[PDB]
Amino acid sequence: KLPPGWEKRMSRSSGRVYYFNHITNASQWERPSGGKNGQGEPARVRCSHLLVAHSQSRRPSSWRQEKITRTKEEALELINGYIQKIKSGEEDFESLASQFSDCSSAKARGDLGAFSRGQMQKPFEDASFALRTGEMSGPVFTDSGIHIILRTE
């Protein structure tokens, strides 16, 4: 029971019963599913993401600032914060991706078009293919920094 990645947990020092995904890093009270077996995975998936980079990113630069100084932890604070804002409904994913993303895709609502396994960084890819149409991920790390993936197709 539970699609690839999913699991049942309980937050530290806080009695919370919810679902967690080891691949997407998504957290939610609601159960992801409710009999669709041998479902495997699609061959292609269109995705949008918002990327925050830190000092250890392969390319500590982006269209937002000539030189990235923020640390890993600081960049993670930002992701979380953007996630908090997305989920609360206070701010949609696209506008946040267009305002703060460190990938040139920011000028495209953060879209990346449909892709298949092979091109993207394995961490980002595994997440993307583990996400379902309309689902959003939790923090995702790659040599580019920390992402927030949103599968559109």
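Numbers in chain A track Swiss-Prot; the residues on display, in order, are 6-39, 45-163.
Determined by X-ray crystallography, 2.6 Å, according to the entry header.
Cβ coordinates are placed from backbone N, Cα and C, and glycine is handled just like the others.
Annotated in Swiss-Prot:
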MUTAGEN   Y23 to A  Reduced affinity for KIF20B
MUTAGEN   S71 to D or E  Loss of peptidyl-prolyl cis/trans isomerase activity, nuclear localization and cellular function
MUTAGEN   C113 to A  Loss of peptidyl-prolyl cis/trans isomerase activity; decrease in DNA repair of double-strand breaks by homologous recombination slightly less efficient than that observed with wild-type protein. No effect on RBBP8/CtIP
How long, in Å, is the gap between the C-alpha atoms of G39 and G45 where 5 residues are left unmodelled?
8
Give me the Cα-Cα distance between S71 (mutagenesis position) and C113 (mutagenesis position), rounded to a whole Å.
10
What Cα-Cα separation, expressed in whole Å, is found between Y23 (mutagenesis position) and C113 (mutagenesis position)?
32
Below 8 Å Cβ to Cβ and six or more residues apart, same chain only. Which residues does that give for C113 (mutagenesis position)?
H59, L61, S72, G120, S154
